[PDB]
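Q: First, the structure itself, so that you have it in front of you.
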Amino acid sequence: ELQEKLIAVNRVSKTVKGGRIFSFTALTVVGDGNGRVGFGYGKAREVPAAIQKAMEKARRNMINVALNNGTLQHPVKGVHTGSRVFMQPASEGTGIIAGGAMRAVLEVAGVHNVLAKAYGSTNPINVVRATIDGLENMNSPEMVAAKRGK
RNA sequence: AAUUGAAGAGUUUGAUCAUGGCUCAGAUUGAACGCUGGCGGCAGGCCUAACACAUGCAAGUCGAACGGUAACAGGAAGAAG
């Protein structure tokens, strides 16, 4: 019931004294399938150590999302660095139809059938960060009615 | 009951993030070309030279408008084997 999946692995470099030194970065997202989404970055010298650090950071640093029946509630826009992201609840608008690196976080998030369209930059490290910010500041009808009295 | 509706990716760098262009994945067509080709249904078929046109048809009808008889088939009368 953990439901982990990796989005992006890259080879970064460092350029020391004698030549270059190549390191690998993972970027994974875990989530239970009912709210509870996390992402982790993690970087290491080989690929399986990188994904393992990424999963291990992603299992902690996990955020609650106030889902609807199987989906979002109201249309929400989350931004991070250069990466602006729209989402629309699509009240059984079948299938998760999101961009790459947004399909994954929305998939393990437990949502099933939203409409997305990322704008701006679509770097995978910042398009999540713009989905969680997004799903984090999406509030439910029992939270809005809690705030404003009824 | 009559709008249930939105996906990205590759490429600037030793690597990064951003900006930014180029390019790809889709659908479409009065299409052409290449390879191949069994049947049917429904549609479509000179986008260019509003260039030049052989030949055949594409606008005739009415005698219940009229003088009339060129034919065709009868009618009447005459003459002949």
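Per Swiss-Prot, chain A residues shown: 10-159, in order.
Each Cβ is built from the backbone N, Cα and C atoms, and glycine gets one as well.
According to Swiss-Prot:
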| type | residues | note |
| --- | --- | --- |
| DOMAIN | A:11-74 | domain 'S5 DRBM' |
| VARIANT | A:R20 to L | In strain: SPCR9; spectinomycin resistant. Not a ram mutation |
| VARIANT | A:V21 to E | In strain: SPCR7; spectinomycin resistant. Not a ram mutation |
| VARIANT | A:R112 to L | In strain: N-421 and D-1023; suppresses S12 streptomycin-dependence |
| VARIANT | A:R112 to G | In strain: NEA-314; neamycin resistant |
| VARIANT | A:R112 to S | In strain: NEA-319; neamycin resistant |
| VARIANT | A:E151 to S | In strain: B |
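Could you tell me the structural context for the features on the list?
A: Neighbour density for A:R20 (variant position): within 10 A of its CB lie 9 other CB atoms from the protein chains shown. In this structure, A:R20 (variant position) is part of a beta strand by DSSP.
Just so you know, the Cβ of A:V21 (variant position) picks up 10 other Cβ atoms within 10 Å once every protein chain is counted.
Within the same chain, residues at least six positions away from A:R112 (variant position) with a Cβ under 8 Å of its Cβ are A:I105.
In the three-state DSSP reading, A:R112 (variant position) counts as helix.
A:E151 (variant position): 8 other CB atoms within 10 A of its CB, across all protein chains.
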